[PDB]
Every structure is written in C-alpha cells, then in structure tokens.
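First the structure, in the form of structure tokens, and then the observations on it.
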Amino acid sequence: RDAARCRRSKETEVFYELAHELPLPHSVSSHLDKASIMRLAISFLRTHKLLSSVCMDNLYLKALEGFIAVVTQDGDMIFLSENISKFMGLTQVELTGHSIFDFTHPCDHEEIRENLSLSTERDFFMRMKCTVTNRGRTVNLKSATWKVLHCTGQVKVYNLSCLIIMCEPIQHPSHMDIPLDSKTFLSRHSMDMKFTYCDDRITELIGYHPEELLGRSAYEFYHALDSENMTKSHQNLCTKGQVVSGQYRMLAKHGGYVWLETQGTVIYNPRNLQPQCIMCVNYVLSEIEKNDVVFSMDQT
Amino acid sequence: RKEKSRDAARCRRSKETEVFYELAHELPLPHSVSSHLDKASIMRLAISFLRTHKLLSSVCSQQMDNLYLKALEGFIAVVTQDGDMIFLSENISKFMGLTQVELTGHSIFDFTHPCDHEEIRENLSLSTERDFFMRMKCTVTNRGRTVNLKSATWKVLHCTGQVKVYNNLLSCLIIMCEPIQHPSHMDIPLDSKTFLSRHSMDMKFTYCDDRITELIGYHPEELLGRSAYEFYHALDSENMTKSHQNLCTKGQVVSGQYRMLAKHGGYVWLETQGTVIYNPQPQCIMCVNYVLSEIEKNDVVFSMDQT
Amino acid sequence: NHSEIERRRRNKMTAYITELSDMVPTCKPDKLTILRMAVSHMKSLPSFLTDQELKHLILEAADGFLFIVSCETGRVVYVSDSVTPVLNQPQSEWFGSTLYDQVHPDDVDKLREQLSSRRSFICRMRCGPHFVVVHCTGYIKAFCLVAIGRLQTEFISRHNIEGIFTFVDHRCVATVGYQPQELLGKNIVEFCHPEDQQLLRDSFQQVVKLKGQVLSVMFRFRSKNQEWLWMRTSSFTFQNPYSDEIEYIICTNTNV
Amino acid sequence: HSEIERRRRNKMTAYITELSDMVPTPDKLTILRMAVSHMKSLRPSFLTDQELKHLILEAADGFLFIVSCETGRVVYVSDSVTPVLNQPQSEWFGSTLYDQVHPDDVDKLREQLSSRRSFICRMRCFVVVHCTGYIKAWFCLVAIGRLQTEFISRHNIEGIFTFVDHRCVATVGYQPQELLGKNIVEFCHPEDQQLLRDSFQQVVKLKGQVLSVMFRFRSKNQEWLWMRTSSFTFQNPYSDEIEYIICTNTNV
DNA sequence: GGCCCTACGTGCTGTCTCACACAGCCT
DNA sequence: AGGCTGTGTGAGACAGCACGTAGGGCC
C-alpha cells in the first residue's frame, strides 16, 4: 500500500502537467477535472497536425458572420472558433473534443454521417444545441433550445478524412437587426405555401399587385427548372423550421423572370406549440430578363 | 405602507396554499399520495380528470367487469389533439414502470423518440382507424428492475385504435398500446403451429427452424442465403417492404398477414414478428412466424422454384 | 440560471391556471376565486375511472368482446353481449356451445394445445360462410380461460433481368388463356408479335437502366386460340430496401 | 455506480491510447511524460491568427476587401482575389466599388453602404458573392467576400398545357405562347392517343414515382417526331394535394 | 394610495460527479 | 514489485422547490 498512495499522487502531479502547457490561461488551466486536459491536448495536437499538412490578419474572424468548426471522420470537434460563445451559449473550452453527435438532434444524425464520408463541396442544415435566451442572458446546458445553423465547406484529407464547415445562423424575421435595403419585401405564407399576406412592394419589383396574389399557390410562380430545389427547400423548412433557399427564378406579370432568394421561418403557437404560418423574407438579385416571351397562362 | 403591504401578501399566500392542498383531496387518489403531491401535479391531475370525465360524458354515454383490464395485454391511453395525455391505464406501471400518477397529463411528445414526432402528429390530426408504431421511453429492464429515468431504454409499441371527435373541433385519440415481447426472453408458450427463423440484415434466410418442413415443405438446409423476397406473393410485396423498412428504422415490427409460396404449389398465410439485434451496430434479424391454415391450392404452380 | 427556471415555472403555472379557468363550466380575473370555483364544481362530481367506464373505453378502441371457456370441456361459460355486433351472432348461440365448434374445422389443433400464465393465439371463428381472424389474448385463472377478442383483366408477373418468366399470377388462366406452368421458364420475347421484339427489348433494357422508373409499352400478345390482342405492361425494377440491389422486374400485363 | 465507473475507465483508456498514437515516441505513466515533452518542444489561443486565416480561406473560399463609407473607395484588398473573380490586385486598388459591380445593382450597394451589414451583389470577373461585414472607426467598412434537346413543361390534371419553357422553339418549333391552353393529346399522333390518355389517367393514381412513355410529336413543319416523356405527379410536402403533372419532355 | 399579477432571490433537501481508499493479476 | 482491473468512500457543486418582499398596474 505505497504505490497506490504514491503513483496516484504521481499521476496527479503529471496530469497537472500536460494541462498548464495547453494554450490557455493558467488560472483556467488549473481547474480541469483530469479528463478535459486530455480532451483538449489530443484535439490541439490533431488540429496542429492537420494545420501543418494543409499549410489585417486578425480581422477575418471578426468580419465573419459564423463560427469555424472542424470535424473528423469519427465526429470529434478538433477545433472551434473563439467567437462561438456569441451565437451558442457554449464556449470553446467546454466544447472542444466532444462528439458532434452529442450536440445535434437525433433526426439529423444521418445527414451529418453522410456528409462526413467522402465532388468535395458540402452544404446542409443541422440543428445544434443553443443555451442563449432571447434576452441575451446565458443559460445552463440543462435547458438547451435547438437552433438551426446553415453550414458550408469542403471535405479535406490530410496525411484520414476531415471536414471544415463554416456554420452560420439564420436571423429571425421578428427579431431582425441587420438593416434592409430598397430591394427586400416581406411576405407571409400559409403552411402549405399559400400566400396569405403580401407586402405592397411587389407591385414595383415583380409586376404583381398585392390583391392578385392572396390565395394562389406559391408553386405556380416558380420556374419549372427550380421546382425540385424549391420543393427540397420547403420540405427542409417544414421538417426543421428555418431554411435559406438558393437562386430560383420568379415569373413576372408580362413575361420573363426575376431572380430571388428566400429566408423562410416558422411561427409556433404559444398555447400548444402548433405551427401557425410560414414567414419569409425575399431578396432580389436582378431586374426583369427576357421580357418579350410568355411562359405561363396567367402572363398570357 | 410597507408594513401593511407585506402582511396582505402573507395572508394571500397562506390562503392560496390552503386552497391548493384542499383541492387535492377531491381527486380520486388515496390521501397518502395526495398529501405530498406538489401544486403543479395537483393542477395537472385535476385538468386531466375534468377533461376525461367530459369526454366520457359526451361521447361514451357488470357482474364480471373488472376482468376486462387484466385480460387485456396492453394499456389504454387517451391522447388529445395537442399531444396531451388526459388518461393512462393504471396497468402501465408493469410495462414501463412509470406510474399513472407521474405520467398522466404530461405532453406525449416529451415521452417519445424525437424522430417519431411526425408520425404521431399526422395520426392525431384527421376513415377513422389508426394503426402505427411508436417508440416510448421505459424505465423497467427485463424480468422487472426499476431504475432512474436517465437510464431509459426505448420500447416499440404496436399502437391501434380509432380517433373520436367530441363537441366542445376537439378530437381525442384512443389507442391500445401493446409491447412486442423480445424473442430472446419469450414468456408466453409457443404452440406447435409456429417455426422460428433468423434472417440477415437484407432479409436473406440464414437459419430456419426444422418445423418448416412439416409446415410448408421446404428443407431447413435448402433455404440458406436465398432472398426472402423471392418467396412472398407478388401482391403482398408492398406490405412486406413497408414492414421491412419499419423494422430497419424502428427496431421491431409485426408484419401483417401475407402469403408465402410453399413447395409443389400453393401457399400458407403467415404473420411475422420481426426483431432487430443490436451489438453492445446491427448484427442480424430474427423472426417468430405463425401459420394460420394448411396449404391452399396445392395443384397450381406459381414460381419456377416449385417446378 | 435561477431566474430562468423561476420564470418558466411561473409561466407554466399561469398556463395551467388559464386552462383550468376554461375547463370549469361555471366560470373572471382571479386565481384564488378560480381555484375555489373549480373546487366547488368538483364537489358535485379508488381510481380515475370507475370499472364501468374502462370497459366502454376498451370496447370503443380495441373493438372486441370478452369470452370465457373451460379447459376441461371447452364449454363457453360466459360471452360478453358485444359478440352480436362483432360476429353477428346472438348470445344464445355462443352460450352453451363449445369453442371448438365456433371455429373452422382445421384450426382445432391450435386451440386444443393452447387451452390445455398467459395465453395468446390467432384463430378464426364463424361469422353468422365468411370467416374472419381475431387476435385472442388473455390469461388463465381458476381452471378457466378468460381472453378478450380483438379485430383487424390483368395479372402480375415477375421477371428476371433478361426477361424470363419467374412468376405468373393465377389470373393468367383467364386473362391470357394459358396455364401458368406453360409460360414459366420462357423469355417473354418469344411470345411477342412476329416482328415487334425491338420495342420490348428496348423497354426491358431501359427499365433496368433508368434508375428503376415505371415504363409502359404496348404490343400484340398471342393466345391459345391463335389470336392477336393488345395488352399493356407496366414494368419497374424492385429494389431491396436496405441493400438497394436489383431483385427482379415487376410487370403488370394489363389487357386493353 | 459500477456502470458509470466502467464507462469512465474505458473512456480514459481510449484517450490514453489515442494520445500515445499521437506522439511519435509504455506503462501508462511514461506516455504522459512523453506527451508533455513533445508539447514543450512545440508551441494565448489554440491557433494563431495566420493559421486561422489559412483555414477560413480554405473553408469559405472567399477573400477580404476594405471599402470607404464616403465615396465607395477601396483602401486595401486581400491578395486572394487572383484565384477568384479572375482579376489582379491592380484593378482593386484606388478604384471605386460601384464601378466593379453590375450597373443595375448600384442602388443596393449605395443603400447598404450608407453596426452590422449584409447583402448580395455581383462583382465583375459575372458571379454572385455574399458580402458580409461590419463598421469600424477609420468611417470604413470591413467585409469578407464569399462564393456560392430536352424540353420541360408543366401540366394540369386533365392534361391542358400550363407552362412551356423557351426551348420549345428549337425542340419542336412552336412558340412558347402557342402550346398553352391546348391539350397535349391534340398534338399527338391519332394512333398514339390511347397510350397517352391511359398514361395521363394512370400517373395520377401512381403518385410519387415517375412514369415514362413514347409517342410521336408534331412540328412546325408537317412531319413526325419521337419524343420520350417522363411525367411524374406533384404533391405538396405538407398537404399532399395534387397540384400539377410535370412532364420533362425528352427528344429521342 | 384599496387589491393583484410579476420579478428576483434566501434557504433547503435529494441528487450528481469526481478522485481517493482495499480485492486481485503476468513480467 | 511492476504496472493493469474489479470494489466502496467523503466531499463540493448542483434544481429541484416552496416562501419571501418588493416595484408596478387597475380602481
């Protein structure tokens, strides 16, 4: 009964080492529970290796609207942006090494699993735990609320897969902060993509009067080639709650089309959490193109 | 000002607590359990009791009657259109441990797998028959061993029942959940007219019980590696593939009646209770088949394998 | 955070109070008054439901009936009144009879072993002759069995990738006039019109190549009477749900 | 208790094994010593700013550009604008941002530029870039760029035309405004009308999977063609209501 | 000022985790 | 005697709750 009383003290004296050496403040580095030390050391070594293989400066992260994230084949985040705390209530220290499958909705695991496996560009929507209340006060992880993140990036291989995803959030229409412009009109759609309340700005941009759109199905305006993309986006919106579309042509009132880009949202009832209606924000990327042709019956 | 203002608040709180603890006495529960119930539980139980009594008076309106619940092998569970459970059968403790008092009144979506929050939503909202599978949390292990909530293992239930609309529109769903017994721990006897099996992941015969020769006619060693889809009648292929998909995505299923080709012509109706196996990834699939009738239309020949 | 938990609890209590406000028929901005009124209403009205209501609730959902039999002799000791709406039989017929008599005379070997501690079996009983299947389930007590009873042109022809007849539905005896055995083992191209094999070959090579999508084509099939008739086909390749491999081609030889 | 301790021990063993594999150089005690020695040789944040830029530029695949808040002038632009937008740094230095975008998109940039910002424009190369940035004292704006025979036609349940792409001018010969309002069967061969009608009344029953047929299609000049169509019915993801029957007409 | 619904926090208990103590094994 | 597994211990931090006082808002 000496080694047990000696090695255990020896191990702690050693485990305190490999912890103070981490690139973190000494005060914080001295308060780790003998497991985060390894969880951080292994991640730091792996990201340094991957960094080495791949290999105004301090303004790139500040300019960015999202948080960088790295995921390996298993799903262990080996690095996260220092500003993740702003969006998600979690911090880099306590979320660097945990399996990504532990911080995602169970229904969305399949998409991530497919994306990780090896055309290298990737684009998917996943739900990640968030512990930041609407008022801005941080809350404990025991009351996490799901948040949708729009992720883009490309899979990479180093001398052994990897993934570099730059996730961003989607602004809520009712809590908008970014200023608008002269080419943005709001709108409200029924749960089956049926117009129910349209802003009066369409009369100047597209060519449809506000009273001529209330009731007609939305799918009867998108160009045929974009029907598949719009159906996929609407399905994602219905299943998740928020979606950002691509670039789908929209038919005008006298021919041609004008490009758009939609950032949908869903509003939930506060008495039974039954979805009420779909709210969308529409951008415009150009003017009327090919105005001397007729596509649909309505325009004729 | 402050001295008088605070005094009124104390009296108001005392009166509220007295009324709250007096209300709990009215519930149809023993005084022992009622006394220690917290206020929120008392409110939830009162709401559930009122709603269930209203439904019974509106829509659902003796010597040997108590035996009904005991004979039934499942547990009744009324679910409203908002996902709230307004009544759970008292015998739910045996199947899942969670007592009626603890669970009654809670939202159903909180006690089910998140991936199964769409099937329930579709079924609850409006042909007034329902037959679907769901995954519900459990706290009782094999042979009976209560544990904490955080150690819950999901169970698959064969939910059956019919919706019912009662004028206040409000619609209450009545279901009869039935857990599917694990083949590894069978408790009911297995009568003679039955033959066990064991298929691979993609539904290939890997091992068949010897009774198949007496029942159908195929030799136990004659069906190894052959895909099962080559035997089912072409009319039941849709049902069989739906059952296989449900088995893959939900652990266990109870496939509906279908027809399986036998030898020298004819077919025999079968009912299968599939069950996946999880390695402490999936490994293999077992089945507990049933036979309902002897060979029908022996002379007729359908497939090439029978010629 | 303590504040967030307290706010959530307060909101939940307020929502429950609001719900109870509407639930009470008699009822009013108050909380103590609303609670008192709810108590007063509950005064007018041990288990949540009496034993007389659980029976109705179970019957509405499961749609079954309770029956009792004796293991020694099989005589029906008692049958619930709900037997009439289910099996369209008066209580007198079931009462005083033997359960073995109320089943079609080939499933006796199941009930005989089952009756002679839980019981569960699938059998069929006469419908007052149409036969239906009911999932009998119940337990055994002192020795008697108590168990509720719940309740539940063209011819398809599979094919191989090459186009061989791997299955022929029994309807072919009338739809085409050929015995099922004759068509088996022979390529569908042979039975086609003298010079039409190009269309069928193209359709078969395209159904297996176009990622498994339904195709339709028309031709002139022969018959045992040596006549040419136009029958359409709907061909699509089956795919394994998990492995996602080609199993066979399902063709519905619909007749015009 | 026992299960939790066993899981913790297994996790610790796995971490030890992974750390041993990471190091290049045991008894579960020399491993930590070797790891700390290796860490001492290398190497306050996890990664340096340049190392973070090397990852941001590889993930987002954009660049950084600085513009003024007075006359849309550019002070400095990152060198990464060579691979993307196909242009040298000379043009993007001392010029005006309004002169490097589509003429029709000037108003959007003018309004957005005049403390966060976000918009979509099309810089010269045309491409689509999702500008995002903020405002810092200087006033100047800092933002990071970024980067993202057949004939289709819809149909109603009955079969009346409802939409035709502009490719009809070449695929068949008619103008897009001629086919609209006329049943497809009218343009089909009299002998093939039965097959097309049967397919059109069967596709609605066969919902969710495409159906393919073949027949003869007319043209501006009296003749016969061979068009293979893959028509599949459309249903709303939520309501599941039949809306229209897409017909991805193909020429064969 | 007359009530009455909300907003933050003292103290408490019953649980959660984590690292520290005896059993035992091939080199 | 070396490390390796299996076993129970005391201690800090926890969420649960109820109950306090208090602005503040309808008469």
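All positions are counted from 1 along the displayed chain.
From the backbone N, Cα and C atoms, a Cβ is placed for every residue, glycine too.
Under mutagenesis, Swiss-Prot gives C:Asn1 to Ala (Swiss-Prot position 93) with this note: Diminishes DNA interaction. In three-state terms derived from DSSP, C:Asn1 (mutagenesis position) belongs to neither a helical nor a strand segment and is classed as coil.
All protein chains shown were included, and the count of other CB atoms within 10 Å of the CB of C:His2 (mutagenesis position) stands at 7. Listed in Swiss-Prot as a mutagenesis experiment, C:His2 to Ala (Swiss-Prot position 94) is described as follows: Severely diminishes DNA interaction.
In this structure, C:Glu6 (mutagenesis position) is part of a helix by DSSP. Residue environment of C:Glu6 (mutagenesis position) contains 10 other Cβ atoms, counted within 10 Å of its Cβ in all protein chains. For the published mutagenesis C:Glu6 to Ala (Swiss-Prot position 98), Swiss-Prot gives the following note: Severely diminishes DNA interaction.
Within the same chain, no residue at least 6 positions away in sequence has its Cβ under 8 Å from that of C:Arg7 (mutagenesis position). One mutagenesis experiment catalogued in Swiss-Prot, C:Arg7 to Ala (Swiss-Prot position 99), is accompanied by this note: Diminishes DNA interaction.
Here the residue is the original one, while Swiss-Prot reports the published mutagenesis C:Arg9 to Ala (Swiss-Prot position 101) with the comment Severely diminishes DNA interaction. The C-beta environment of C:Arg9 (mutagenesis position), restricted to residues of the same chain at least 6 apart in sequence and closer than 8 Å, is empty.
Separation across the 30-residue hole in the deposited chain, C:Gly128 to C:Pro129, is 7 Å (Cα atoms). Between C:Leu45 and C:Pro46, the deposited structure omits 13 residues, and the straight-line distance between their CA atoms comes to 14 Å. Sequence-distant neighbours of C:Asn1 (mutagenesis position) (same chain, 6+ apart, CB under 8 A from its CB) do not exist here. Proximity to chain A, defined as a CB-CB distance below 8 A, holds for C:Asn1 out of the mutagenesis positions C:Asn1, C:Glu6, C:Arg7. Chain tracing stops at C:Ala142 and picks up again at C:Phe143, leaving 20 residues unmodelled; the C-alpha atoms of these two are 4 Å apart.
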